[PDB]
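Participant: Following this message is one structure expressed as structure tokens.
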Amino acid sequence: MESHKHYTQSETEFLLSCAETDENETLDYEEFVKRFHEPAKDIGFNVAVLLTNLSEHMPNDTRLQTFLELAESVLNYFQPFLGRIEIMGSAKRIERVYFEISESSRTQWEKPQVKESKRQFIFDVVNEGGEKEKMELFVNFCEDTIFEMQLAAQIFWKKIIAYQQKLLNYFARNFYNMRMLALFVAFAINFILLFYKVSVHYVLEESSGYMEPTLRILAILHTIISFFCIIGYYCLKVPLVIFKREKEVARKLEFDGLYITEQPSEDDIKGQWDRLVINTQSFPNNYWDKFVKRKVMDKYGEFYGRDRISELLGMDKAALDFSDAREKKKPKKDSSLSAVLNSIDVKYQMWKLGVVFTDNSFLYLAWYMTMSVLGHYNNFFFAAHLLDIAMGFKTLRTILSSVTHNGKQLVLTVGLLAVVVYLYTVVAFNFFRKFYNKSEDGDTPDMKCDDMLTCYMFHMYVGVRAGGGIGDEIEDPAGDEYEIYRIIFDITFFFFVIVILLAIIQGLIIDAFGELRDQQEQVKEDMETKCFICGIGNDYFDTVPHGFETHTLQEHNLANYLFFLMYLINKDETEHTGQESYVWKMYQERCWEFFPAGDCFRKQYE
Amino acid sequence: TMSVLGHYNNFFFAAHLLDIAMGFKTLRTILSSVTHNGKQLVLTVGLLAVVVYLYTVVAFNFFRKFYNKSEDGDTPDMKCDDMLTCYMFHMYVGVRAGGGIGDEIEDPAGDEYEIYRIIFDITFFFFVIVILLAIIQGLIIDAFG
Ligand SMILES: Nc1ncnc2c1ncn2[C@@H]1O[C@H](COP(=O)(O)OP(=O)(O)OP(=O)(O)O)[C@@H](O)[C@H]1O
Ligand SMILES: Cn1c(=O)c2c(ncn2C)n(C)c1=O
Ligand SMILES: [Ca+2]
Ligand SMILES: [Zn+2]
């Protein structure tokens, strides 16, 4: 470490003196650091935050600057672990609070699925909903995100259970890369299928060989990879959605009191389905609070007789159970039988299956599995997997969303086109039947206007697609009996059906695509030019160099707020400081005005 | 290099006529716009190729007999016999045709696949001609604007 050159000679000899004396001219740096650094870090973190607080609160203090320059090392070391939050409601002034952030929490935040959830949440909150419920949406996002990062950190019978759990965790971890592998193998199998020729038999031996065996291998490999993808999704993202649904129904029971006072409406099929889980054994399987049943019963039983409530929630009397446990805790343990019969709650499993099947992404994966099975039945069905690139890429997803964004108006315009084509059809059928002859030879004429159904189907199929209209696909009206009438007919058809209605139909989708692109660009611009927490203008921080960068990095940071919530949850309630306890009580009462939505620390003082 | 190749064959001097694009600002703007949205343009072209491939496999499986280009009663020129030929034909002809793929194939008078073939042609015209090609054109026009 003299070659390392981290200290001066005095510090080197001090470290030698404090070094473990092996009495054999040796030292064990592992045990040395384990003994010294950890208490040093845990105790000096408070010193570092004290110096940081003094520096931020006390400007233009030369002595304090000397202390900071002497303590540069500790501040630099603890800079990643130091988190800063601004709170408005504290004494009606903006106040800065400092806390500790774990490197494990930072890594879990950097996990890819957490980042994907973050970007989806930001898009949802910025594009729609405004800022009226922005704080509530942010708090819900924080709860779901900390649950997601806890799940990620989590990611002979005992041996096999451990092995299968490890396999499931591996699939959950490698869900995305295996998804890309599935896309690549789908592209390869489609490339192989491209060399197909009819002989009724669909012979693929266009080349010398080595195509059918590898095609079969790629098909079975694709099916296996798709099954593994669905397993990984089930063990990765299903817990998050079921946790969200359980939280929603539990909060409805607590605050709204849905299944207690007034039953959900019949149109609320989601509420009707959720009625099934409010009475099973493990209702809050993923929700952190397992006492929601006791809370709702203590809330409403004294008014509703406690008996209907006890029956509808199960478990009988929560108050009686709590009293019995408090008087004497159950001094026994239930042995885990190997061949235990129906240990799981069948009703809860049915509810979970219902919600995961109503989920959209799981439906897409089920469709992928079905397409793979149909591809095994007939190899040609693998072409449907080529549309996964639309999900993969954002622009293609934007086009697929735009094709349905204006669905109602598009359907109405198509209906109007059908109606006007029908009117032209009946006019032609009544007056211009003889002109619709497609027989090029003097053989039996092919009148398309003899029958109304045929005439209308012909009009819709041909006139709309034709650039010139209907007049370009029928005999010219040389006869003077209907010359001008037929010409006006054709011109009106061309004007109203070709260059107006079809133009509007095209413009609806093109404008939907443009509007979606503009919305995404506007979300990005807002994120770049305003602060999520407070909303102060970008220029005010730009008054100083990189002022907005600093404000969004350390002053108001979404990760910092999430880590502060995690810190409050992890800390013991008795150990909470004044500001921490106030914020915790506010979060419990669901008020959410501690966020400095109005002002900032700088506008408060400097 | 173009001048040297022009000495090798005088006809290579035609490539120098593109220097006006560098010379004038508006022409340079068009040449920059043709690549400003390059990533999205490539993605849209890929989506067009994918959808044309899907229509190709559908036609190959069900509507092979309609793709006859033999005007005389001589040996039929089936363009749908081979998948590679059918897909290349679709990409080359259906995209360029204003009416879609139904205007370059035999009309489905037979009742066995009348409605199926008509829906096929209408969907091809709607999704490939008046949507995807429109988006591809609009990308470059909007980049120029
Ligand atoms: N907590 C915040 N408050 C206010 N503005 C913020 C906050 N976090 C980020 N921003 C702003 O959002 C801009 C876009 O960066 P953002 O932090 O949203 O994405 P990123 O983390 O860099 O990207 P990615 O998720 O792709 O890795 C930043 O330049 C910053 O101005
Ligand atoms: C009170 N509380 C929470 O509020 C919480 C939590 N996990 C997430 N959240 C939001 N846990 C475990 C918890 O005890
Ligand atoms: Ca205390
Ligand atoms: Zn801010």
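To match Swiss-Prot, the residue numbers of chain B are left as they are there, and the shown ones run 4726-4870.
Any Cβ shown, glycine's included, is placed from N, Cα and C.
So Swiss-Prot says this about it:
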type	residues	note
MUTAGEN	B:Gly4819 to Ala	Strongly reduced calcium channel activity. Abolishes ryanodine binding
MUTAGEN	B:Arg4821 to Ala	No effect on calcium channel activity. Abolishes ryanodine binding
MUTAGEN	B:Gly4823 to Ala	Reduced calcium channel activity. Reduces single channel conductance by 97%. No effect on ryaodine binding
MUTAGEN	B:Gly4824 to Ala	No effect on calcium channel activity. Abolishes ryanodine binding
MUTAGEN	B:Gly4825 to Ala	Strongly reduced calcium channel activity. Abolishes ryanodine binding
MUTAGEN	B:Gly4827 to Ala	No effect on calcium channel activity. Abolishes ryanodine binding
Participant: Would you kindly give the Cα-Cα distance separating B:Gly4827 (mutagenesis position) and B:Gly4819 (mutagenesis position), rounded to the nearest Å?
Facilitator: 8
Participant: Do the mutagenesis positions B:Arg4821, B:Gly4823, B:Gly4825, B:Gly4827 include any whose Cβ comes within less than 8 Å of a Cβ in chain A, and which?
Facilitator: B:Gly4823, B:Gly4825, B:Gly4827
Participant: State the Cα to Cα distance, in Å, between B:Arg4821 (mutagenesis position) and B:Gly4827 (mutagenesis position), rounded to an integer.
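Facilitator: Cα-Cα distance, B:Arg4821 (mutagenesis position) to B:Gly4827 (mutagenesis position): 12 Å.
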Participant: Rank the mutagenesis positions B:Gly4819, B:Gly4823, B:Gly4827 by how many other Cβ atoms lie within 10 Å of each Cβ and give me the one with the fewest.
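Facilitator: Result for the mutagenesis positions B:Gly4819, B:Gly4823, B:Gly4827: minimum number of other Cβ atoms within 10 Å at B:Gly4823.
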Participant: What's the most sparsely packed of the mutagenesis positions B:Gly4824, B:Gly4825, counting other C-beta atoms within 10 A?
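Facilitator: Each of the mutagenesis positions B:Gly4824, B:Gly4825 was scored; lowest Cβ tally within 10 Å is B:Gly4824.
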Participant: Taking the Cβ of B:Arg4821 (mutagenesis position) as the centre, how many other Cβ atoms fall within a 10 Å radius?
Facilitator: 10
